[PDB]
Amino acid sequence: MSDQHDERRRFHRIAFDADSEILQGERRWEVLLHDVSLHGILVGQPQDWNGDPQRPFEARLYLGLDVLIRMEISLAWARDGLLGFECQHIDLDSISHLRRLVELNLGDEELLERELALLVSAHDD
């Protein structure tokens, strides 16, 4: 249709204003999303929980009350407050929302096609 639509630039980075809850059935930990992809997700926790890669975690992204993104993940590595999870089961409809949002903003699906070790926070040292 057209690119020029916003005064700003649509997020060309994977970080949305969504309620990100990483839970495990009974235990909920609200967290801030830094970048999420098809291979994994990097969040930032200013509070350390248990920290066990043997414990699979649930990533529930409330993009809206009616717009729920869901994905079953496992803790791959936790380091310096940055926790990189590996994706196990992202729901088809969930992916449909995620990819559609990227498409909508024209953020390039390239971001989803990196490797978890390549996914760093907005600030790099």
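Note: Cβ is positioned from N, Cα and C throughout, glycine not excepted.
Here's what Swiss-Prot has on this protein:
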- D6, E7, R8, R9, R10, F11, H12, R13, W77: 3',3'-c-di-GMP binding site (BINDING)
- 7-103: domain 'PilZ' (DOMAIN)
- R9 to A: Abolishes c-di-GMP binding (MUTAGEN)
- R13 to A: Abolishes c-di-GMP binding (MUTAGEN)
- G40 to A: Abolishes c-di-GMP binding (MUTAGEN)
Cα-Cα distance, maximum over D6, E7, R8, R9, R10, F11, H12, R13, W77, record's 3',3'-c-di-GMP binders, Å
38
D6 (3',3'-c-di-GMP binding site) and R13 (mutagenesis position), compared by Cα position, are separated in whole Å by 16
Using a 10 Å cut-off, grab the number of neighbouring Cβ atoms around the Cβ of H12 (3',3'-c-di-GMP binding site), all chains included.
12
Could you tell me the C-alpha distance between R10 (3',3'-c-di-GMP binding site) and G40 (mutagenesis position) in angstrom, no decimals?
22
Sparsest Cβ environment (other Cβ within 10 Å) among recorded positions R8, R9, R10 belongs to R8
Near the Cβ of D6 (3',3'-c-di-GMP binding site), how many other Cβ atoms are there if near means within 10 Å?
8
List every residue in the same chain as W77 (3',3'-c-di-GMP binding site), at least 6 positions away in sequence, whose Cβ is under 8 Å from its Cβ.
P53, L83, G84
For each of the mutagenesis positions (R13, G40), count the other CB atoms lying within 10 A of its CB, then report the residue with the highest count.
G40
At the Cα level, what's the spacing in Å between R13 (mutagenesis position) and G40 (mutagenesis position), rounded?
15
How many Å lie between the Cα of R8 (3',3'-c-di-GMP binding site) and the Cα of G40 (mutagenesis position)?
28
Cα separation, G40 (mutagenesis position) to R9 (mutagenesis position) (Å, whole number)
25
